[PDB]
There are 4 protein chains.
Amino acid sequence: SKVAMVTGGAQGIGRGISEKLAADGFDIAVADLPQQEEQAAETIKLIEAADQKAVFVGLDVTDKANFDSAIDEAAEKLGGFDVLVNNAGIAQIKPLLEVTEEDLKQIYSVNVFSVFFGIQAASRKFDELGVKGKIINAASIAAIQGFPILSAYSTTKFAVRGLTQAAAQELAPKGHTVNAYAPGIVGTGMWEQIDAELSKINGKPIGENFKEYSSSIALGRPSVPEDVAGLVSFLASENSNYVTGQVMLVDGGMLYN
Amino acid sequence: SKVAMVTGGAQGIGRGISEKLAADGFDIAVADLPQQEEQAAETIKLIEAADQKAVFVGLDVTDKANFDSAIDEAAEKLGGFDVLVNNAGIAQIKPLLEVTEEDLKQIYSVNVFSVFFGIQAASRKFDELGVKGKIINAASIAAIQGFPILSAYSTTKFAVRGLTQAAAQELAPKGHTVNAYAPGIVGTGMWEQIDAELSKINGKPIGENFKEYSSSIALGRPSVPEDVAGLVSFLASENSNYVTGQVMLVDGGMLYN
Amino acid sequence: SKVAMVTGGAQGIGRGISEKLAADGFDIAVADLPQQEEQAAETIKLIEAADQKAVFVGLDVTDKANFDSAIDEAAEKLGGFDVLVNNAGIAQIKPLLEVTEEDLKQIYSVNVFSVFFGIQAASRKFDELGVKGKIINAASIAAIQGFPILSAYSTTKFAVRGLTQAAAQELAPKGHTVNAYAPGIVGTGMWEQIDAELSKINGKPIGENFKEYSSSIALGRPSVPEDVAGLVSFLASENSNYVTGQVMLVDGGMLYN
Amino acid sequence: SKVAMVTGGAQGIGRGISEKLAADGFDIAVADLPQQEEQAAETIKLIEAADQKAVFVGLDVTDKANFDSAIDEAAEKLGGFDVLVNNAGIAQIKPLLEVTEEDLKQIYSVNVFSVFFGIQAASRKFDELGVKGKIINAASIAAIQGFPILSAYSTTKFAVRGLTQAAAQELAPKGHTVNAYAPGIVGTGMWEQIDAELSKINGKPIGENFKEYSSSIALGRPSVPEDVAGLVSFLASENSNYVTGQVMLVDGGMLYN
Ligand SMILES: NC(=O)c1ccc[n+]([C@@H]2O[C@H](COP(=O)([O-])OP(=O)(O)OC[C@H]3O[C@@H](n4cnc5c(N)ncnc54)[C@H](O)[C@@H]3O)[C@@H](O)[C@H]2O)c1
Ligand SMILES: NC(=O)c1ccc[n+]([C@@H]2O[C@H](COP(=O)([O-])OP(=O)(O)OC[C@H]3O[C@@H](n4cnc5c(N)ncnc54)[C@H](O)[C@@H]3O)[C@@H](O)[C@H]2O)c1
Ligand SMILES: NC(=O)c1ccc[n+]([C@@H]2O[C@H](COP(=O)([O-])OP(=O)(O)OC[C@H]3O[C@@H](n4cnc5c(N)ncnc54)[C@H](O)[C@@H]3O)[C@@H](O)[C@H]2O)c1
Ligand SMILES: NC(=O)c1ccc[n+]([C@@H]2O[C@H](COP(=O)([O-])OP(=O)(O)OC[C@H]3O[C@@H](n4cnc5c(N)ncnc54)[C@H](O)[C@@H]3O)[C@@H](O)[C@H]2O)c1
Ligand SMILES: [Mg+2]
Ligand SMILES: [Mg+2]
């Protein structure tokens, strides 16, 4: 089977992607923080229910060395490495005038620097194994339009968008492709947090902010990991071999770029 | 089963899309100009070889009435109608200052008005059958960045881009999605034509223009109908359900949007 | 004195642009439909009040020959021709499924073919006069994001967007630049018509659709011609000499591209 | 007289902007590294030659505390504060696979974090003075399309693009606007550096990389500070009052977005 690593695969969009890629015939390397291993258990169970090989790989994407060994371990255990999905990331909700250098340093490390490290490690591995790989990064609608109150987060996603473009161009001659998926409003822990932090600011009751930000989706429904998985499935398959440097929206109809 | 109509399916990108969707398990209605029914023989041959039902449908996409009946016929012959691919289209190569009103009327009818007609007929057929359909339009890199000497063509593709966004939002409540594919340099009959005409204009030898316009492709190789077929496969599949109003580039890396 | 022709200058944005460019030192050729001369009386008044020459020129931008004669007349009566603002245009409001071929031919003629003709005529005159000119087209937020119910209109603006790009690249070697302005919701006769047609569709009282569509403008206020004139002033000035092929948003904060 | 602070105004585009704004009627605060004071003496001369007041303010934009005191000092010395131009920035030239965390921390601090700091300090001063202000950020064509070998730098500019959008929406209620200028290839000390570094990488002789990258400019020639100052002049004037959250390209025709 082909091998793909999904960072942040312990839960949310990461888990959904892992389950889907497994159904597509990929053996999966579920990479996420070491403390998230128990949480990853379910993700692992889903991969194995799809009749594929799964292994958890402890990783803090903010650390290059850890990312390099994380990918070596994954390739070793699964006997290959063909796709890297840089899904791991965090969100920050805070008025622009309140953002601190501390906030910035932290979110750029987890959301941007990590992608540089994952791209570099994926590249080394691909070449080492003598194969053409696929790198898939998690952008967002916030990478296409900056969102108020989520300025720090938005800027890191824009950075990911720009990185996807530059990296795809530098790795293209080697035959590797780099694309990104941009989901809309996905009811995961990230939004329970966003909605919770928004509530503390505007006073709207819990869950209410989620509904308002969701009221604009053309298809009239908030998203679930499966929706995002569908696009990532394409980005990992052979059908996307001629697509590179793009950031594709899977937002049910929110932005049209 | 699932039924899809591919206009301009008698050759080039249209044929490849028909063959791809056939492999995906779609019964195909190859819609093209009556004059191309013979040229379309091979296409129907490629479809039946993938063990799917294929029927030719005489259609001049510029004629609304013909498009309405064309879809009625396809839905009656194949027993259903789930996907429409507005692929039929033409190219014009001419310096801006030389473009005539007749050039404009001609190209806008085939490249733009036709997509409106197709979108309307498809939407009505989806509703009659009680199906949530997928409409896929043929955009192009020229729909993202206007190209000199191909201004008329570029403008129609930009129109398709805008139409794709507008139609997606308008048809979302019925559950229908509208997306587009934007290929780069695809070595089909259309580019033989483009290279030939550009040759007469700038004087460069035959084939040289084709190479010239291809020297920017990150992946380092021009495109074939198969490359585009890959994206359309995703757009016609269930994996793209939460994607709408988007114009996705399959250009090997030329524009990044 | 520097000379600028403003098509559709009898009222709305065209009138605002005329008055502004006059204030900037331009003599203005107010080009509009013959029956609009009386209406243009105010535009001309506003222009002459800035110690500048103003002349009404009968022009139906949908006719190539008339555009040529109009620019010739403007150049001869004002003694030069430095800037052409392709502002004339119309709006159509109608569900996508109701859009007829007649509607399409009409709106594309007025909003798109007209711009080709305008660009061609302006380019000729510039060269004839041995000067480098500025062509400024009227785009719209609808050229950046298609709007439902105004699908035909949106597609024409996207076409204008593409035309601006293609033309800028094609005319650059001659030193001419082609840019466009993209206003948001401006209270003119065009929005009176849009609001009125929307009202017929959703039953909202007159003025409410305008208010609703304007409720999300970041700067918290609908637009007036003067706002747009601000950008066009830049685009007609020496300050924009190194800007070309761009579609610039002056929408108070609606779309960000 | 109105007051504007131009960071990195000791030379290059910053100097060009300071001179232009001075010419438009603004008193200028030239903010740059203390070591650049002597260098800035040239900028100060160009400003005073316009019969406008000028002062140098020692500022390392990466230091938030320093940025707050610099704006205080600026507003106090010039008796006002209406415009802030976040122009200070650096470039890095290095293959993606070689980018280090040290490079990233470095370039993001100077190119992105500083902008957050400037916006915050500007906003606070604007409100303190009870005025509506304009914030203008230095983006780049690299903020619109990521460039190979300039990945780190590109990603920072994309972040600035996102920041400009998010800040615009967040500060709009107060009446402040935030926009950005995106220069193309400007022959300043920065490109001297980029060319020199590119030279060591691809072996091309000195100066050839500058020409190579410039070859594609529609208007046929590289840019000078004044080309950029033209757009900034618009961005600092009342003509841009209804424009916000935009990143406008002044690249002579390289990217069209
Ligand atoms: N939820 C949404 O609506 C939405 C919209 C757009 C984009 N995204 C993006 O999709 C991705 C997944 O988001 P989600 O909703 O599933 O989030 P989530 O919080 O549910 O899951 C994120 C996972 O990332 C892991 N992680 C965090 N920091 C890490 C680090 N330093 N090293 C390794 N693993 C780390 C977490 O342990 C967690 O399992 C993110 O990049 C997010 O920005 C989400
Ligand atoms: N070839 C490329 O490099 C390229 C790049 C981008 C986009 N496209 C788009 O993809 C589509 C297919 O292009 P292609 O290369 O396969 O072209 P092609 O010339 O090989 O095929 C075009 C098909 O369109 C049919 N057709 C033309 N006018 C028609 C009409 N009025 N009614 C019905 N059928 C009609 C023709 O019979 C023909 O089979 C077009 O819309 C084109 O704009 C092509
Ligand atoms: N009103 C808005 O909110 C808005 C937003 C974006 C873009 N625009 C664009 O700005 C431009 C001006 O719009 P407006 O609000 O001032 O409209 P308007 O209806 O107030 O003015 C349009 C002018 O165009 C002239 N005109 C129409 N058809 C013509 C033809 N065939 N030949 C010559 N002149 C013709 C009319 O006589 C009229 O004076 C249009 O291109 C429009 O699409 C308007
Ligand atoms: N040169 C180009 O072609 C080009 C194209 C697009 C965008 N830009 C952008 O325009 C801006 C100006 O570039 P340039 O060509 O004038 O560069 P430059 O090197 O000529 O000038 C940059 C100035 O920034 C100052 N500076 C650097 N770090 C600083 C810090 N931490 N604190 C305070 N001041 C600091 C320097 O002292 C210097 O005077 C940058 O943001 C750059 O990214 C340049
Ligand atoms: Mg697929
Ligand atoms: Mg100006």
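Heads up, chain A uses Swiss-Prot numbers, so what you see runs 2-258.
Per deposition record, X-ray crystallography, 2.0 Å.
Cβ coordinates come from backbone N, Cα and C, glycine included.
Here's what Swiss-Prot has on this protein:
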BINDING   A:12-14, A:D33, A:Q37, A:61-62, A:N88, A:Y154, A:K158, A:184-189  NAD(+) binding site
MUTAGEN   A:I142 to Q  Loss of L-BD oxidizing activity, and does not gain the ability to use meso-BD as substrate; when associated with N-148
MUTAGEN   A:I142 to Q  Loss of L-BD oxidizing activity. Does not gain the ability to use meso-BD as substrate
MUTAGEN   A:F148 to N  Loss of L-BD oxidizing activity, and does not gain the ability to use meso-BD as substrate; when associated with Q-142
MUTAGEN   A:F148 to N  Loss of L-BD oxidizing activity. Does not gain the ability to use meso-BD as substrate
ACT_SITE  A:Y154  active site, proton acceptor
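Listed in sequence order, A:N88, A:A139, A:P184, A:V187, A:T189, A:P226, A:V229, A:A230 are the same-chain residues at least 6 apart in sequence whose CB falls under 8 Å from the CB of A:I14 (NAD(+) binding site). You'll find the Cα of A:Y154 (NAD(+) binding site) roughly 9 Å from the Cα of A:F148 (mutagenesis position). Here the recorded positions are A:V62, A:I142, A:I186, and the one whose Cβ sees the fewest other Cβ atoms within 10 Å is A:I142. A distance of 29 Å separates the Cα atom of A:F148 (mutagenesis position) from that of A:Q37 (NAD(+) binding site). Burial estimate for the binding-site residues (A:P184, A:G188): highest at A:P184, by number of other CB atoms within 10 Å.
Residues from the recorded positions list (A:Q12, A:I14, A:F148, A:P184, A:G188) with a C-beta closer than 6 Å to any atom of ligand 1: A:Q12, A:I14, A:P184.
In this structure the C-alpha atoms belonging to A:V62 (NAD(+) binding site) and A:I142 (mutagenesis position) are separated by 22 Å.
For the recorded site, A:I186 (NAD(+) binding site), the DSSP three-state label reads coil. Proximity to chain D, defined as a C-beta distance under 8 Å, is registered for the following recorded positions out of A:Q37, A:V62, A:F148, A:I186: A:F148. Neighbour density around each Cβ, counted as other Cβ atoms within 10 Å, peaks among the recorded positions A:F148, A:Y154 at A:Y154. Around A:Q37 (NAD(+) binding site), the same-chain residues six or more apart in sequence whose CB sits under 8 Å from its CB are A:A11, A:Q12, listed in sequence order. DSSP assigns A:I14 (NAD(+) binding site) to a helical segment in the three-state reduction. A:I186 (NAD(+) binding site) sits 9 Å from A:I142 (mutagenesis position), taking the CA atoms of both as reference points.
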